[PDB]
Amino acid sequence: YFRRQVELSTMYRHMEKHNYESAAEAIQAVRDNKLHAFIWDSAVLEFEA
Amino acid sequence: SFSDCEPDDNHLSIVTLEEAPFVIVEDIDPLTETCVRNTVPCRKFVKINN
Ligand SMILES: *[C@@H]1O[C@H](CO)[C@@H](O)[C@H](O)[C@H]1NC(C)=O
Ligand SMILES: *[C@@H]1O[C@H](CO)[C@@H](O)[C@H](O)[C@H]1NC(C)=O
């Protein structure tokens, strides 16, 4: 969805450094604050909240 | 003029200057060798040396 929209390709240029295999790795990284933001579905992150 | 009697005057030669608020000039996308379709192509004559 971020690759199709050509007007948001710049952010698509930035996310290439941290495209993680599983989201649990991103949750563990942001728990240790290795990351700063993560794009994901709403109810999953509300469950994590 | 693809034939003899074909007069047309619609191609418009356009020059511009590189200024970041208005004319962002970037390299071609190396993953595609194609500009992304919200952008336009351009060309520029660049010399070699002194
Ligand atoms: C010509 O080449 C020399 C190589 O030492 C370089 O210093 C100089 O900037 C070049 N000039 C141009 C106009 O490319
Ligand atoms: C090449 O020519 C330009 C022309 O003004 C000059 O400014 C530049 O210093 C030259 N490059 C050299 C001498 O390396």
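For chain B, we keep the numbers from Swiss-Prot: what you see runs 395-444, in order.
Including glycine, each Cβ sits where the backbone N, Cα and C put it.
A mutagenesis experiment is reported in Swiss-Prot for this position, B:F416 to A, and the note states: Decreased sensitivity to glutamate. For B:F416 (mutagenesis position), the count of additional Cβ atoms within 10 Å of its Cβ stands at 8 [all protein chains shown].
In the three-state DSSP scheme, B:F416 (mutagenesis position) falls into the coil class.
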